[PDB]
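Each remark here refers to the structure printed beneath this line.
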Amino acid sequence: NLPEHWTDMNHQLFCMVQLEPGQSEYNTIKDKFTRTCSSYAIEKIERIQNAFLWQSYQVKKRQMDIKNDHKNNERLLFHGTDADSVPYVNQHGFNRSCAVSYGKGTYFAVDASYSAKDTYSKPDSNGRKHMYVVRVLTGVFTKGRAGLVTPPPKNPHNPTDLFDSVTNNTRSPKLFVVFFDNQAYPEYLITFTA
Amino acid sequence: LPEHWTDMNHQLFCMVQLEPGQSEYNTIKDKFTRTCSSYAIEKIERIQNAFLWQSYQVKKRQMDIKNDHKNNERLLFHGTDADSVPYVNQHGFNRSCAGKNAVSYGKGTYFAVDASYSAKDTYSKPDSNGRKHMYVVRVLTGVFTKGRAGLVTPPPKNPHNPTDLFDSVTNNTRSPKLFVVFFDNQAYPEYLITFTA
Ligand SMILES: NC(=O)c1ccc(OCC2CCCC2)cc1
């Protein structure tokens, strides 16, 4: 069930598609980034077409939509990473096993400006920085804390019925942490400079 | 969902107690007694977890596509403590919760070929009533190599293509006795064996 806005992959299961600047898709993703990163220069935006990651992610989304008994489980967030991690994330997505104040999960920022920090989007031996735009199944969330390996339970009387993610601040979240594979789909890769 | 599962009436999860004398019970008992003849089985439960099954079967279809005509799936054992059983039944095998193995071939979830390995008190810790717990697990071993203690994912097949990974690792490729998996939904807890001395 590969999305309509994907372009043909000649029967292959993975490709990185460079977006055409000035077209609707590129402009939408650039706007999300320039909301907080207008001083950064975008070299390119690539659409990540990873059939297997998409499949696994969409299954988790359908499950979370059933479990939570409503949609609105998905947020579009940012993830800065070093150039050496980009091939892995493109192919395999996010891996909690690869500061973790809110738990031992994968971190995503609400604002590109946070992911744009050199500590996350480390400039490569050419000044280029890399940030993903990520579909994240945040679902029902709670405040995180150091040392979590999964989200807390919604009620400790049922210790296996878990929150879907944690955040720094439930009323005004700026980051989300997920603890399971295939809760996040890297949808675009932005290559940019300071 | 498999057509021989009990009707769960829209419910997403059930444990089904098997009957001795049914082929399904007897095959698991025989697989267990092959190496654990000194222990006695209290009961065997079939684990019907719709979401874990769906996610696992997606991963299996993907590995079946990627590997072409490999037997990607092995039926293996996993001993665990009573405290972990409710979590595994609902959520499967989380590498983030895994103990360090006495012989480490990587930081992942360990599965044994022989029930005797999983039957060690270090894995199937007897509970306060002397009950030991072992899962029988469909594991996507895929294409595997000898692991190494440092691993947090399986190693690449080719050092010049670091993202094209083995599916799992083992202690010995010639004579595998354990497999380690490093990803969620690569192992489906199919049966829970409750047993005693
Ligand atoms: N890679 C990223 O984009 C990213 C990394 C870390 C992120 O929050 C880290 C928390 C904020 C302060 C304490 C820990 C968010 C995003």
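Residues displayed in chain A correspond, in order, to Swiss-Prot positions 481-578, 583-678.
This entry, so its header tells us, was determined using X-ray crystallography, 1.6 Å.
In case you wondered, yes, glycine gets a Cβ from its N, Cα and C as well.
If you check Swiss-Prot, you get these features:
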- A:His559 to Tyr: Abolishes catalytic activity (MUTAGEN)
- A:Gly560 to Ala: Slightly reduces catalytic activity. Abolishes activity; when associated with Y-559 and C-604 (MUTAGEN)
- A:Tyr604 to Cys: Reduces catalytic activity 20-fold. Abolishes activity; when associated with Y-559 and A-560 (MUTAGEN)
A:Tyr604 (mutagenesis position): tally of other CB atoms within 10 A of its CB: 18
From A:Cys578 to A:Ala583, where 4 residues lack coordinates, the CA-CA distance in Å: 12
Chain-internal residues near A:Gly560 (mutagenesis position), provided their CB is under 8 angstroms and they sit 6+ positions away: A:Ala593, A:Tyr598, A:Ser599, A:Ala600, A:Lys601, A:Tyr604, A:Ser605, A:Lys613, A:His614, A:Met615
DSSP state at A:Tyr604 (mutagenesis position), helix/strand/coil: coil
Packing count at A:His559 (mutagenesis position) (other Cβ atoms within 10 Å of its Cβ): 24
